[PDB]
Amino acid sequence: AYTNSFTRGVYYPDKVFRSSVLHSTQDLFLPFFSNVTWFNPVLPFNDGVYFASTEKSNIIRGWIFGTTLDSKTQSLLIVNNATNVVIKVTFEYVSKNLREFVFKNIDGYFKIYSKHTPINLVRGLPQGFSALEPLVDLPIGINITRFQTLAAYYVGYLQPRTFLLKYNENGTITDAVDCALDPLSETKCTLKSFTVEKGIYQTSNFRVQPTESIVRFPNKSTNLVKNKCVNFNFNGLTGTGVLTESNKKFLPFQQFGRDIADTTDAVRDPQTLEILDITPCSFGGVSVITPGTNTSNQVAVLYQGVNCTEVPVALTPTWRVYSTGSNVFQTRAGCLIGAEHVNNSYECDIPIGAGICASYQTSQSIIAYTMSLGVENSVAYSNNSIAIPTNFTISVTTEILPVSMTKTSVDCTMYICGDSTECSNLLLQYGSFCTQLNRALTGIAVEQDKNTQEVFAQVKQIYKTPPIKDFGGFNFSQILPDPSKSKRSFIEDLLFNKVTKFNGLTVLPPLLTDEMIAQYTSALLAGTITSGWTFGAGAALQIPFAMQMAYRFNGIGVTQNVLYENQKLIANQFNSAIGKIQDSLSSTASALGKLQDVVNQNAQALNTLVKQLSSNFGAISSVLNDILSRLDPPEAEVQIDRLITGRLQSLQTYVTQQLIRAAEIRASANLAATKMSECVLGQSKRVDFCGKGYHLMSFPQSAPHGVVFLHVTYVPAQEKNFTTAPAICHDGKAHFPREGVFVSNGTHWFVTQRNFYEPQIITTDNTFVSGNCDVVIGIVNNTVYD
Amino acid sequence: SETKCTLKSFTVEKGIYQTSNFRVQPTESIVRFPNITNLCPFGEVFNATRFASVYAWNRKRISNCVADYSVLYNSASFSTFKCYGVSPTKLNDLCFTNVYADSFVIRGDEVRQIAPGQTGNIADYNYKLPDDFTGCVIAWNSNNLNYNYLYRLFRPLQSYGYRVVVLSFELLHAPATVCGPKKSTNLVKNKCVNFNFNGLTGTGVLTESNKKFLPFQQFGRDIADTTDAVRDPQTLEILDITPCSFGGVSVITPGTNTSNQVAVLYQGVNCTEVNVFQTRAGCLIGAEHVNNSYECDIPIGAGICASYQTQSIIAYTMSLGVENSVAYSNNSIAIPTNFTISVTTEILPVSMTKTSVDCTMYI
Amino acid sequence: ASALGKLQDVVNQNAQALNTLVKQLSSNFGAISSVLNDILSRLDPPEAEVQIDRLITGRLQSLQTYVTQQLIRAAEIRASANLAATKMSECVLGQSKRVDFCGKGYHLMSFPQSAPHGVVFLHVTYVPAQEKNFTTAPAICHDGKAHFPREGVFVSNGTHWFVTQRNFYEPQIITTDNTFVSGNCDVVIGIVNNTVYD
Amino acid sequence: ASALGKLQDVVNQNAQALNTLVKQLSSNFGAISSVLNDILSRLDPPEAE
Ligand SMILES: *[C@@H]1O[C@H](CO)[C@@H](O[C@@H]2O[C@H](CO)[C@@H](O)[C@H](O)[C@H]2NC(C)=O)[C@H](O)[C@H]1NC(C)=O
Ligand SMILES: *[C@@H]1O[C@H](CO)[C@@H](O)[C@H](O)[C@H]1NC(C)=O
Ligand SMILES: *[C@@H]1O[C@H](CO)[C@@H](O)[C@H](O)[C@H]1NC(C)=O
Ligand SMILES: *[C@@H]1O[C@H](CO)[C@@H](O)[C@H](O)[C@H]1NC(C)=O
Ligand SMILES: *[C@@H]1O[C@H](CO)[C@@H](O)[C@H](O)[C@H]1NC(C)=O
Ligand SMILES: *[C@@H]1O[C@H](CO)[C@@H](O)[C@H](O)[C@H]1NC(C)=O
Ligand SMILES: *[C@@H]1O[C@H](CO)[C@@H](O)[C@H](O)[C@H]1NC(C)=O
Ligand SMILES: *[C@@H]1O[C@H](CO)[C@@H](O)[C@H](O)[C@H]1NC(C)=O
Ligand SMILES: *[C@@H]1O[C@H](CO)[C@@H](O)[C@H](O)[C@H]1NC(C)=O
Ligand SMILES: *[C@@H]1O[C@H](CO)[C@@H](O)[C@H](O)[C@H]1NC(C)=O
Ligand SMILES: *[C@@H]1O[C@H](CO)[C@@H](O)[C@H](O)[C@H]1NC(C)=O
Ligand SMILES: *[C@@H]1O[C@H](CO)[C@@H](O)[C@H](O)[C@H]1NC(C)=O
Ligand SMILES: *[C@@H]1O[C@H](CO)[C@@H](O)[C@H](O)[C@H]1NC(C)=O
Ligand SMILES: *[C@@H]1O[C@H](CO)[C@@H](O)[C@H](O)[C@H]1NC(C)=O
Ligand SMILES: *[C@@H]1O[C@H](CO)[C@@H](O)[C@H](O)[C@H]1NC(C)=O
Ligand SMILES: *[C@@H]1O[C@H](CO)[C@@H](O)[C@H](O)[C@H]1NC(C)=O
Ligand SMILES: *[C@@H]1O[C@H](CO)[C@@H](O)[C@H](O)[C@H]1NC(C)=O
């Protein structure tokens, strides 16, 4: 009776050869997963017919097409047999397995496509994909409405559909996507890819269509319909909207009502004293929320800014799943279909709006929730209790900053006209727009090199680390260059591996090559390791790395003996943090998304500029050669003028957006240069500038069009509670700590530094006397030993 | 002097200036047409014994023949000959897909009604032309050669008491079948030439290709919708299409104050198509390569700099700095015993010139 | 005169933009003539509007291009002015510890001067000049006690040990007023025997 | 009522931009009318294009 068509009924839309390209084509195709009748009887033709036959003995012989099939009409008749393919109409032409055919009538011509493939022993249509290659074409121009076949054969009907075909390495289509099958397929068609990464993509526009037409004239009349999206005509007022009764008080001479933006929002009925409130019909965006196609094919649909009652009204059965289902949720962003509401607050996975986030979680499905800002905490605050850390962790943080773009120069004249004297002469009448665009692009290109030079070329000499790596136990082998293998470090190789000329388009090479950038980075690293911050102020002054770390603890507020007593532990923590950085870089590739974003943006803009050359712009054709060879010069100056206008507008848009992006990249490069000067060439006291924690030091690494900063910081780990006092009274005189806080466990009072519990006996050396004991609030009684 | 013209100055400061573009010109013209000689049956359409009425216009399909529109447009007997979207002069050069021939008889007042976008009873009830009509209409006096020429007035034939021929084409993508009297030309390869293939012209390099064209395929296309390959009309061979070399031209100058020698860089152009140095930025002509490394004077690209030095223009790989090895050890420290006071000047823009433009008065 | 290029560059860009905008007026933009007076004199009012519209479109496009370029340039100049004001607040009105924010070396002061459409900062900084080699230790081991320097580092002129500040060689006798005790000599790596004067 | 000026300036600028964009729909741009329906049902299909 009926069976599933799976992914059958696809052919080559034209004779143009394509390879390794995903092509989107709108043509009469057989919709995926449609119902194809399984069977002599006469059948309708409609706009097209798909045919199939698993005839083991080739019982099926031929076909008949026509309108009445007997007299008074012309009928096509094929008696394709094992000897000679015979076709008759006026026109005569002579020329287990699964045979497929496609018949269509696009005005003229009668196209036939065919395919012959082996199959296993199955009853229904097999799975997999296949391509139908045209065999013959009949320029008959005959009207056909019914047809017949002259023993199990399937019949399908073609429909006008948009498909995305994936051409393989050599001209053959390997896969196809039916755009209207379901929201995931529409997302694939919109992104022009067969894989979709996790996110939310605004794929379509939803609009409520009018239900009928209303004509109103004073005493062609029609009844007045309210409370629904209806097309109306009020004495020449052509518009579409929802009509509701108004509480407005129109003056008797007034016939229309307009808002601030001069849009008619109220109307008066010509035949009655009724004032109707014109409200625009519902519209908005349609976004598809998906996890990665690697994880699941489930999607949710968000209709933006509409109630959950209008989404049924104004498709394939696969899409109808995403219109009802009781999962229907209403949020201030719009209507969600396909996602569960759990009212459990989690971290945001995919934003929706108004504090709503969606995630793919466990049977796994899509859940919508209110995003959690963080884990609750109440600090045990009291006027005599202090928390002091007794340990620490050395943390290494990675910061990534873009520094430059790709230097692209667009040949203005060759892009607009291109090897065309007539078009160039016509373009000469537009002035200096072309020179302006060239100058702007050249300025951007020079600015990119300036950005790179100002970020990296900051060291005056090329420092070399000594061959003996006696850096107090710290291990820099993963960030120092390896001569035995570019000469890039391990992390730099990881970064470069991870991150990855016609029509008047040229790409200029950068002035500094990656080897030179790596040499700058190596010089900075060697200078920092062997001298500290002295090389950024004057000549590089050598100092042992342990003493430099003692300097940096003194800078963050921790005494030197802490380092000199935990030197092995700190070195091990730093080495483990570096190893963790290496492991994370090897595993995940989402950290380098800041440079990849710039690369993708530039590539997409350039691709749009290239594709704009195929636009007609209201001319005869988009090809100047075709226009010139088809039309005479006096009448070919209009189509060429339209092409000039369109291409000039496109180029101006590209140049403007390039200038804005160049400004953004220049800001990023200025920030990167500031971070190199302050984080790498010194120790910064600005909070959260060189990473989270107390900044100890930093290391630069080069990445494609960017720099990566490894921020070594200090993080206190294990706090403990103590009793504290602002001052202590010994001999009627208040004593204050010279540097630190007063603490007490439960019996005795000591003085300790703030960031590391190290209690010393209170002494006149540790404290200073100031004032009397009758003024300080919270003073406690104790003794000070001299 | 080209740099001087570009900069609108008689003196140029040292640096590199882009002046113009270099493009390889085509060598010869190639016309490759199928070896088909049978003439199209225009006589059977323009010399028929009679024509049908306006409501029963007959169509004749013209294909697989060589058409000669010169005989058509060189005849003064045709009273009206106006063509839309195509030129009668270029009709012979153009090669079409499927030529149609519609014949009917109308009176003089309805001749102008046979035109795209024209309204009226004749156009709206008998024969309407598309808004994107390609082809044209031919009419001539026929009062010499009688009530068999009817006219439909309602949509109802109200017969009363000029022979018209209409041609239609579609030059968009389909393989061409009706060519003109153009002659074929031998095929050359590996040289930038001007080529014509069944109607679409171009300029580029034709080479042997390994593309696996299917038997029904006529030409190839790239990602950016550019004709990358083609099939020879006379031979089953497949020819690639590569654009002729092009690029920008930059002039490295030490300054007209210092000297008058210049260097020329062809950006992205291999030295073959152009004291010749090949760099990753292009072909450098006029500068001598030096193995020594100096500080960058005039940038070129990919770590290459140019400088006026012993006196000639030299091109080198820039030196990133002076090498230094810090005498690092675990028990040695370097401490300064003196100092210098340094005063450094920093310049920062703060504002521009405030300008106001009256849009109405300017325009 | 190339030291003041930035202000000269800004002046040159503004003048070039204005000059190009003025020169754009003498362009046909597809019309038969580039002057409305001659267009109106030659053609009748019904058909002069055809050319007037082309001139209007071209001049509007040129004006919009000029205004957009000016907006981008003004955003850049605003960023530069914000940087200049920050330098004014942090380097003339105070002494900044940020590295290379105001000159190379340890910032001592800065002086402002006015330049056409700009400001000039004279950054006075301190730069160490003549370094010398010394033998150093992280700490010195007295009779069972490990002594660390309060402010500076230990140095040795071959035979004897002193304590000196970091940025200037000013050796001083090691005393209990110069060093502080923390722990014993076993834990510290690189400790050196010496004596501390009390 | 003047301390919170920057936020008010941003809001006013955005609202003015949106209002101007909407108001431009009533502009004529050299056509016979700014109403697309009037343009359609006032001329023949080819001259209305
Ligand atoms: C420290 O540096 C200063 C300045 O470089 C030296 O002062 C110079 O000394 C030489 C030799 O005595 C004189 O000829 C110069 O005239 C001095 N210049 C100035 C500005 O006074 C000084 O000698 C160096 N050494 C010490 C120990 O101060
Ligand atoms: C052509 O494409 C097929 C994939 O369908 C591939 O297996 C084959 O290696 C390619 N090349 C040739 C010469 O067949
Ligand atoms: C849904 O409808 C209610 C009233 O029925 C309305 O208050 C609410 O704003 C609507 N939702 C949205 C997103 O507009
Ligand atoms: C969350 O939803 C569940 C439904 O199973 C319900 O039982 C629970 O009360 C809800 N929580 C809140 C806070 O409303
Ligand atoms: C501090 O933490 C380290 C490991 O992070 C370990 O030595 C121990 O847990 C702590 N050390 C002391 C002395 O408490
Ligand atoms: C430093 O780490 C690398 C890899 O983590 C290791 O191969 C090397 O042995 C380490 N250095 C030392 C001195 O152990
Ligand atoms: C300090 O006391 C508070 C409240 O008594 C407690 O919540 C906190 O855990 C204590 N801190 C430590 C380190 O035990
Ligand atoms: C507090 O610390 C001192 C340190 O000398 C110790 O003697 C005393 O027993 C401690 N008391 C408590 C309650 O921990
Ligand atoms: C802390 O606050 C409590 C609450 O009144 C008070 O009794 C106590 O004296 C205060 N202690 C100090 C040291 O201020
Ligand atoms: C501290 O000691 C003095 C003298 O013994 C006494 O007057 C004062 O009240 C004491 N303070 C407290 C808080 O007990
Ligand atoms: C046209 O040329 C091809 C190749 O030389 C040849 O095979 C073919 O027979 C020719 N056509 C005719 C009609 O001879
Ligand atoms: C340039 O042409 C030569 C000779 O054909 C060739 O060897 C070389 O690979 C080409 N490219 C470059 C960058 O030299
Ligand atoms: C420069 O180096 C290349 C490569 O080793 C060599 O062939 C050439 O002779 C050298 N020229 C000079 C002048 O040193
Ligand atoms: C210090 O010692 C190193 C190595 O012995 C030597 O190169 C250097 O000249 C000496 N003096 C200074 C001021 O660095
Ligand atoms: C080191 O300095 C001390 C004190 O200035 C001096 O007595 C001694 O002779 C010096 N030794 C050398 C080798 O310079
Ligand atoms: C410094 O390193 C060397 C190894 O070259 C070692 O012999 C020496 O003992 C180290 N210094 C100290 C103070 O341990
Ligand atoms: C330092 O002195 C102690 C005690 O006098 C002694 O045990 C130790 O061996 C000495 N170390 C050196 C390196 O002289």
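The residues of chain C that appear here are 942-1139 by Swiss-Prot count, in order.
Determination method: electron microscopy, 2.8 Å.
Cβ from N, Cα, C; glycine included.
Under natural variants, Swiss-Prot gives C:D950 to N with this note: In strain: Delta/B.1.617.2, Mu/B.1.621. Under the DSSP three-state reduction, C:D950 (variant position) is assigned to helix.
A natural variant is reported in Swiss-Prot for this position, C:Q954 to H, and the note states: In strain: Omicron/BA.1, Omicron/BA.2, Omicron/BA.2.12.1, Omicron/BA.2.75, Omicron/BA.4, Omicron/BA.5, Omicron/BQ.1.1, Omicron/XBB.1.5, Omicron/EG.5.1. Of all the Cβ atoms in the protein chains shown, 16 others lie within 10 Å of the Cβ of C:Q954 (variant position).
Annotation of the natural variant C:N969 to K in Swiss-Prot: In strain: Omicron/BA.1, Omicron/BA.2, Omicron/BA.2.12.1, Omicron/BA.2.75, Omicron/BA.4, Omicron/BA.5, Omicron/BQ.1.1, Omicron/XBB.1.5, Omicron/EG.5.1; the original residue is retained in the structure shown. The Cβ of C:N969 (variant position) lies under 8 Å from the Cβ of C:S975, C:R995, each on the same chain and at least six residues away in sequence.
C:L981 (variant position) falls within a helical segment according to DSSP. Around C:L981 (variant position), taking its Cβ as the centre, 14 other Cβ atoms fall within 10 Å, counting all chains. Under the heading of natural variants, Swiss-Prot lists C:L981 to F and annotates it as follows: In strain: Omicron/BA.1.
Per Swiss-Prot, natural variant C:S982 to A is noted as: In strain: Alpha/B.1.1.7. All protein chains included, C:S982 (variant position) registers 10 other Cβ atoms within 10 Å of its own Cβ.
For C:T1027 to I, Swiss-Prot lists a natural variant annotated as follows: In strain: Gamma/P.1. Around C:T1027 (variant position), no same-chain residue at least 6 positions away in sequence has a Cβ under 8 Å from its Cβ.
Of all the Cβ atoms in the protein chains shown, 12 others lie within 10 Å of the Cβ of C:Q1071 (variant position). C:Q1071 (variant position) falls within neither a helix nor a strand when secondary structure is assigned with DSSP, and so counts as coil. The annotation that Swiss-Prot gives for the naturally occurring variant C:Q1071 to H reads: In strain: Kappa/B.1.617.1.
Within 10 Å of the C-beta atom of C:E1092 (variant position) sit 10 other C-beta atoms, taking all shown protein chains into account. For the natural variant C:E1092 to K, Swiss-Prot gives this note: In strain: Theta/P.3. The structure shown keeps the original residue.
One natural variant named in Swiss-Prot is C:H1101 to Y, and its note says In strain: Theta/P.3. DSSP gives C:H1101 (variant position) a coil state; it is part of no helix or strand.
For the recorded site, C:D1118 (variant position), the DSSP three-state label reads coil. Listed in Swiss-Prot is the natural variant C:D1118 to H, annotated as follows: In strain: Alpha/B.1.1.7.
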Query: Hey, how far is C:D1118 (variant position) from C:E1092 (variant position), Cα to Cα, in Å?
result: 11
Query: Under DSSP, is C:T1027 (variant position) helix, strand or coil?
result: helix
Members of the variant positions set C:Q954, C:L981, C:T1027, C:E1092 whose C-beta sits under 8 angstroms from chain B: none
Message: Cα-Cα, whole number of Å: C:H1101 (variant position) versus C:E1092 (variant position)?
response: 19
- prompt: Counting distance between Cα atoms, which of the variant positions C:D950, C:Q954, C:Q1071, C:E1092 is nearest C:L981 (variant position)?
  reply: C:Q954
- line: Applying a CB distance under 8 A toward chain A to the variant positions C:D950, C:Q954, C:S982, C:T1027, C:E1092, C:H1101 yields none
- line: Cα of C:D950 (variant position) to Cα of C:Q1071 (variant position), in Å and rounded, measures 39
Query: Within 10 angstroms of the C-beta of C:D950 (variant position), what count of other C-beta atoms is obtained when all protein chains are considered?
result: 11
Message: Return only the integer: C-alpha distance in Å from C:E1092 (variant position) to C:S982 (variant position).
response: 90
Field: Cα distance (Å, whole number) from C:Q954 (variant position) to C:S982 (variant position)
entry: 38
